[PDB]
Amino acid sequence: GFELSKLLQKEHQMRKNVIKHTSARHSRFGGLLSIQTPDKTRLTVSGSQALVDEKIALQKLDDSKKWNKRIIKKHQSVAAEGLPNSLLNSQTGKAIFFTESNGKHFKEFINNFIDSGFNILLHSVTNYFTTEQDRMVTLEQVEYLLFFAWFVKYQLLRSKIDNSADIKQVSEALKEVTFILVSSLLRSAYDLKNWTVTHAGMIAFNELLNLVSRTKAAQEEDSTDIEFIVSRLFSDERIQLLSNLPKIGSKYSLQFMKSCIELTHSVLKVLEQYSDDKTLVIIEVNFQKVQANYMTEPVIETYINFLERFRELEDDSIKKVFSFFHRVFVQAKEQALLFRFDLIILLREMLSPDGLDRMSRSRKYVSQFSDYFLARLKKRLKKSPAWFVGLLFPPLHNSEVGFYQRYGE
Amino acid sequence: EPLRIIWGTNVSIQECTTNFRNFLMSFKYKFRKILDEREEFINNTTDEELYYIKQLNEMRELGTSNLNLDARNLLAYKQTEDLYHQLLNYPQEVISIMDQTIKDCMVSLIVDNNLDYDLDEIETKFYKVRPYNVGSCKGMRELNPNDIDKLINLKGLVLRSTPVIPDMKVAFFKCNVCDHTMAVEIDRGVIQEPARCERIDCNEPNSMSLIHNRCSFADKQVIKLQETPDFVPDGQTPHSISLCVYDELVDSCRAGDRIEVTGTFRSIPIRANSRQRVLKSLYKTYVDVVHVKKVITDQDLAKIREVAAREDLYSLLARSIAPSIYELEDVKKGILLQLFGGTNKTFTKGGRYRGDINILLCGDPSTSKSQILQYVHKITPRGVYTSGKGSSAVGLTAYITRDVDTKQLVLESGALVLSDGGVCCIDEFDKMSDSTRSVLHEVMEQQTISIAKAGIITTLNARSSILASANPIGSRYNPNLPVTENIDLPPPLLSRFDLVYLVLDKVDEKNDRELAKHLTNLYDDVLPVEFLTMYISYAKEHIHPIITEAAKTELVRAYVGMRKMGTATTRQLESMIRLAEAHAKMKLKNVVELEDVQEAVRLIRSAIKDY
Amino acid sequence: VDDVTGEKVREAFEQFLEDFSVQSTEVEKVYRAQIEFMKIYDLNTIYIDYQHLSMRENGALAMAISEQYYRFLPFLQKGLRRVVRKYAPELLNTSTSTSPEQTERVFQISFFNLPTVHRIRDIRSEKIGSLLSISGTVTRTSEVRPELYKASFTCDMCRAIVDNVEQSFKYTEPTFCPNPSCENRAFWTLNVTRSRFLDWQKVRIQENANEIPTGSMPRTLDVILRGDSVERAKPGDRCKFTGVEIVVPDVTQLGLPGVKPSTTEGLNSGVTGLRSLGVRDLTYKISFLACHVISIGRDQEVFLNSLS
Amino acid sequence: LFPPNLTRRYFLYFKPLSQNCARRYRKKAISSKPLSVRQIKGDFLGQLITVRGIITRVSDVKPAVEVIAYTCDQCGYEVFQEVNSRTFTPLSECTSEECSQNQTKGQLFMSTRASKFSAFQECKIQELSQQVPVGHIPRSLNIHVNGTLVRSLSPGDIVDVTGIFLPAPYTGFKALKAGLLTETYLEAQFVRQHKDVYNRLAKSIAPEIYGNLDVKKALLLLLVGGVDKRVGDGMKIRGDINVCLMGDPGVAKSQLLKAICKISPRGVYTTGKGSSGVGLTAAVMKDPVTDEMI
Amino acid sequence: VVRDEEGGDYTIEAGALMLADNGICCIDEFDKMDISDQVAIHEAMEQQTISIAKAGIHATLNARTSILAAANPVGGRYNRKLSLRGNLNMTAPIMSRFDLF
DNA sequence: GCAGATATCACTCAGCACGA
DNA sequence: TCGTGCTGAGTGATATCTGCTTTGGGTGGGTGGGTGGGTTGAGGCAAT
Ligand SMILES: Nc1ncnc2c1ncn2[C@@H]1O[C@H](COP(=O)(O)OP(=O)(O)OP(=O)(O)O)[C@@H](O)[C@H]1O
Ligand SMILES: Nc1ncnc2c1ncn2[C@@H]1O[C@H](COP(=O)(O)OP(=O)(O)O)[C@@H](O)[C@H]1O
Ligand SMILES: [Mg+2]
Ligand SMILES: [Mg+2]
Ligand SMILES: [Zn+2]
Ligand SMILES: [Zn+2]
Ligand SMILES: [Zn+2]
């Protein structure tokens, strides 16, 4: 009942926002508006609501246009590659609804299994498939990685919710052999351009990073052993691969981009934690250089493309994308990267009354990031008149003026 | 800074909005009086107050989304002189601007006043303005092409209205693949349909379908208006003009009513055939209606209660009902008690008892009988002036017919049925075939008519009072012979009537002199009819007398005495009951006293006349 | 994309149907007992009192079902089916030798005891798709007809099968053949044997005479009865219907196989713009889908048994 | 830029050539010479002629569109289309040079506020009883009135209308199946209308009748209809002086009746039975075609 | 017999004596009824069946109804001297049909 | 000759892999 | 670290095509025309 009331209250707010765009009179009432642009020319826009608000008039003028630019989306079903429907291709929000009794039984069964024999099963499977790495077929790789990731995530959530349970039940997760196996599979997938297993390995790596961070936070003294494992998983080749992963993710499915966001956030958090705590050595690792490797145009393009679907997104994803935006904007002072136009349109769409819900948690982050970006952009534009044209086309790569273009000096 | 401008003109919409907001914010009725050269009529309470602010506050308290506007008020103000012409010449844009400004004014009033009223109700409510009194009333035969797309004022008689028609407002589309739902608006009767799904992940083209039962709808109705008979120049078929009314104005005017309508005189093409875009060169003309006008306060109640205290109220009302008729006080009194009527009784374990009084006015020809009939016909809210030999048995009760538009068997309402709750009037009762008179037997007894013929078996309520007149068989009334001989009509029928008066034109040197002096002055105050109608309506609606023991104790005596002297049947006792109840209604009493029943019996004996 | 609000309403309806109880002279589950009654006596319709709905869950469920009934109706049926599966599994399927005809039972939900009763003249377009009750006099009653509920077609090229096609208001045929190789797009044959049908009856009602204004033509309306509520209303008598106010389009314009397309003096022009309506316009007509009907007005042993 | 007809706000009409002018200057007038619907043949098509007859039907004024104005939601440009036929096809896509150079598919939408309209009336004219040959039935000719001449013709009137006799070519598929037969009409251009006191005004009620002086005085009083009808608070007193003339056959009653009844501007001579089937007062009859009591 | 709605074929429409099958029918003013209508209820009173042979509608319906009626005298009041048949314009058959007076 | 529903063909554009 | 030639893919405009009637009924007419066709029977009501 409470959930239904909340959903009805949200739908009522949406209806109220929609009502603002509808005319009191009927469709055939008539009424033509003539809006004159500064160059002494007037365009005719119909509709009663366009008469009072100029934004509605411009929006209707926009919508009346017929020609649409191409968008080609070549996507392959899981059945094509012989894989079953799973989190890889399902919607971010698709939830299987359970009755109280069935949900309780499912929780009890999963809890008993995790408390009983997850470690032994993982040990046996990882040893067997380390003996037989070569003949692995995509189905088995994806299934194993997904099982690992799901169980690690569930254990993490259970530990966070209550302290009665223990976090050592997934001890085999931190065991070296499993980590080497996962890294080898991910590297092979990247080399052979097998994107499905690549996505599965990305999810598994995200889960491993979450687990390592949580265990280090719980016990820092015993983390000295954990410090051994982190040194392995941040190899130069691995760092390059992780840096490149977001770059290619732009032209792929939404779930892949979500996994890219998750992995990038987790990697950045772990790297910051370890750099602050002690001297990170794989070659000493400084957070500045790894951060710089992550500031590139394709990364921002991928992030913008991800945030274009904010309507179907969750609060956590919005928070993470805006946290990364804040990092790029402030921590490294690379505002030139975010001085694009797609970001402006997206910000106005999300802050519009018909856009993201006003009484929502994410709107606070959106408003703060806007305020800051608008202030900095106004300052830069006042300083540099030429940026009035730079907002449209991509940044230059010319040595003579590249430095002035980016840093303004 | 693009400037919004109405198409084809040079009026800035922002100027219109600000001027209308200022006019609504600060307007006092004193300006209207000043404009009409009525300066000396300005008071200090009503004319010194913000009119439209009170109108909007009353709207909010009553939860309404309508504000009737007067153009002469716009002319009264200073900043809205040009707005009157703009409204007259470009009605659609100005009306939309006024609606939006009214909504903005309500929102600003709520926000600034810091009231506790929730903003949700006002935010989701559509507000509409209904201007009227926009100038002289044009004739239905004077609308030229020059007056297309301009605000006009019309008056006519409603002839026929179609049932409610649903008109789409917002369409609803659902993607067949991803089950994604979106709503799109309708402009100029065209759906702005999408080519492909608006979602990014799913872009399958031509996969969107219209869900008919989830689209928002509005109300539409089409009316036919016939010009008033007076406007007809040389006695031809009166012209007709079609009207369209939406939302609130639907089901506001019934068939056969005189209305004054303000709207836009629109024009629209007619397609030559169903399966082509081709259009006829001749355009159809019609009117888009924006306002319709069909042509008690505590102070009045305090005033009405003052009259009731007057000792000579009976004489005042009897003298005011028919001012012109001279020296017929008893006839007037009898007529008045019919308007008030008896008391209504709802009665299970039996049948309903209705307090309706029937009066017969039979007498010598030249006496004022038909004049009183017309006088009462004017006062009553409902009634049919049926005559003798001009009405039929079926015509009085009901006529079985068929509806061409619906092709279904329907029945019309006859003269008696059309008078439900009023007072029927008949002029020449004697000059009526007994076949038709037999219909009145059931009306006066059961207050209902039952019809069973040609597959229609139903009963129509005819709860109406009958007021008939008759003339003597001879050229005059002869006192020598008894009543049953002089007036005709079956003897039993005369017993049904509650009161049967007898007015005769005796010859005298003083009565004739006074009558002649009274009917020649045309070439003792009386209440204005407007107030009298309100008086009788209030008495008929609120008051409900209840008999007392003292009434019964002497009513039994009166009835038994009436029967002892001898025609006198139970109907006479029921008539006494009804008359006693009716007279109590006049004085606004909830209990019938001995005096009222004494007056009733006094009236009954002195009607037939106390030889 | 799933409808979160619909699923939440489904869960709330399931909980109400499961745990609701009313104190008797003992306390018993009214609706679980009713479901058991149907299971024993093989009934399709399950009657639900609206006052009980309003009482539970602060009335939010009642508001959701009443304000938007056409939207939420399928979810209510899903919840009812889930509850029936939980408690009376055998009721789901339709009821010397084996019988292969075991089709899914088409449950119907009937709502009654609405707090307010309307009139034919009070029907408005603002309340299309809302749960409301009306009263009227039955003037006509069409014969019982079978209505195509869920068709099943076979391709004319490869002889495939496409089943569970939903008909909205007209004869709807598939568009794309499920077989990847086949090129058929508009040639199909209806499998009249494997399809499913519902009983259908149209009833015309006019407003009661006393309610009418003096000297006014009564207003008529069309009412549709389905399932077990057929041949319940009879000509002449006065009945109280409860259901959902729907609007029926002019199916001829939408495109019907075989049929050709197509007071007010040309002012009754519909809405145009759809791809199906290349140049034609669609006009609407209000109707009423009724789920509940109420009639306002041998030997000795048989009568004695009825008497208590 | 815009079509010339759009800016025009005047109507041009032709006045026929009067007979006096033609005879003055030694010429023959064909236009003014009145004709009858019978004599209007196909040879006169496309000429200015005059027709004499009685109007038997008129229609309500309706706006006939002459120049339609459209507006492109993209350009801001207006497109004007001339219509000179009984039917036309609306424009869909903008033809402006802006929509051409950019090749934008802007949509044109009709705007009745900027179009041009002309008042239109359709009437019928029929032959008089003096022009129908024996054994023949009267014929009717349609008349079209445009511009300011509208409302100058009313039912039941004898007129001399001068106009252009033109055909009305069919359009669409109807043209192919209709054949070569042409439906014609008349475009009205000019319309010409064929238009002791007591004792003295008493002996002049019917000078021919000899006697009955007092009766004639009474009929004069009837003619005056002497009254000052008085209406007070509702009472109405009749203001009509009814009179009857009884007697024996031979005395001048019917002659007096028709004279007195012609004198007044309005009168109706009828027998005691009534005006044909309907008797004096009124009567309700079943409609032969609609079967509705009228 | 009235033509079928949306049909060219005739059909039988029930009447007062049909809707009152196995029931009581009430007539308020028997005398005022026309002679043509009075003879209509002659078969339904005794035979308890209605036979109509109108347009292509040959049928024999059943009306097992009890009819109760109220009538006024020939004049205004009941005449003591005159007999029952004298007071009422009803003839011998209808009076014989009636069970009680 | 004219409008509408339908299907055909040709042209041009965004991705891809390799070579510079 | 990156630039460009080849390819599959999908709309846009344009080619053929069917159709150009259609229909029972008097608020669709008779200057649209009968080679496009329309063939009741009971019951109610005014006149008398
Ligand atoms: N005083 C008179 N002066 C002139 N002619 C007269 C006079 N008296 C009678 N006539 C002639 O008497 C003839 C009588 O015919 P008329 O048409 O008047 O019939 P009527 O008897 O008056 O008519 P009805 O009886 O039908 O009302 C008329 O030709 C009239 O000219
Ligand atoms: N007492 C009276 N008061 C006023 N007018 C009277 C009176 N008596 C007679 N008249 C006049 O005499 C006329 C009688 O005509 P009318 O009332 O039509 O008589 P009836 O209707 O009885 O035939 C009326 O026009 C009225 O002006
Ligand atoms: Mg009179
Ligand atoms: Mg004569
Ligand atoms: Zn979609
Ligand atoms: Zn197939
Ligand atoms: Zn254009």
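The numbering of chain B matches Swiss-Prot: 175-469, 501-728, 739-781, 792-836, in order.
Recorded method for this deposit: electron microscopy, 3.5 Å.
For all residues, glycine too, the Cβ spot is worked out from N, Cα and C.
Sequence annotations record features per position, and here Swiss-Prot assigns ATP binding site to B:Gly568, B:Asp569, B:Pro570, B:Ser571, B:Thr572, B:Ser573, B:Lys574, B:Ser575. Counting only same-chain residues six or more apart in sequence, the Cβ atoms lying under 8 angstroms from the Cβ of B:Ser575 (ATP binding site) belong to B:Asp632, B:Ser674.
The domain 'MCM' annotation in Swiss-Prot covers B:518-725.
Here the residue is the original one, but Swiss-Prot notes a mutagenesis experiment at this spot, B:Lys574 to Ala: Loss of MCM2-7 complex helicase activity. Mapped onto three states, the DSSP output places B:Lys574 (mutagenesis position) in coil.
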Legend entry - Helix, strand or coil at B:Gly568 (ATP binding site) [DSSP, three-state]: strand
Legend entry - Cα distance (Å, whole number) from B:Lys574 (mutagenesis position) to B:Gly568 (ATP binding site): 8
Inset, instruction - Give the residue from the binding-site residues B:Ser571, B:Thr572, B:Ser573 that has the most other Cβ atoms within 10 Å of its Cβ, counting over every protein chain displayed. - result: B:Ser573
Inset, instruction - Check the recorded positions B:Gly568, B:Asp569, B:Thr572, B:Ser573, B:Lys574, B:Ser575 for any whose Cβ is under 6 angstroms from an atom of ligand 3, and report them in sequence order. - result: B:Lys574, B:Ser575
Inset, instruction - Using Cβ-Cβ distances, find the residues under 8 Å from B:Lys574 (mutagenesis position) that belong to the same chain and are at least 6 apart in sequence, listing them in sequence order. - result: B:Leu566, B:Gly568, B:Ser674, B:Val708
Inset, instruction - Determine the Cβ neighbour count for B:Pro570 (ATP binding site): the number of other Cβ atoms within 10 Å of its Cβ. - result: 12
Legend entry - Listed in sequence order, residues with CB under 8 A of B:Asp569 (ATP binding site) and six or more positions away: B:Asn676, B:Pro677, B:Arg681, B:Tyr682, B:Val708, B:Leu709, B:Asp710
Inset, instruction - Enumerate the residues of the same chain, B:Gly568, B:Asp569, B:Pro570, B:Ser571, B:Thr572, B:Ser573, B:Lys574, B:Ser575 excluded, that satisfy the criterion Cβ within 8 A of the mean position of the Cβ atoms of the recorded ATP site; list them in sequence order. - result: B:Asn676, B:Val708, B:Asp710
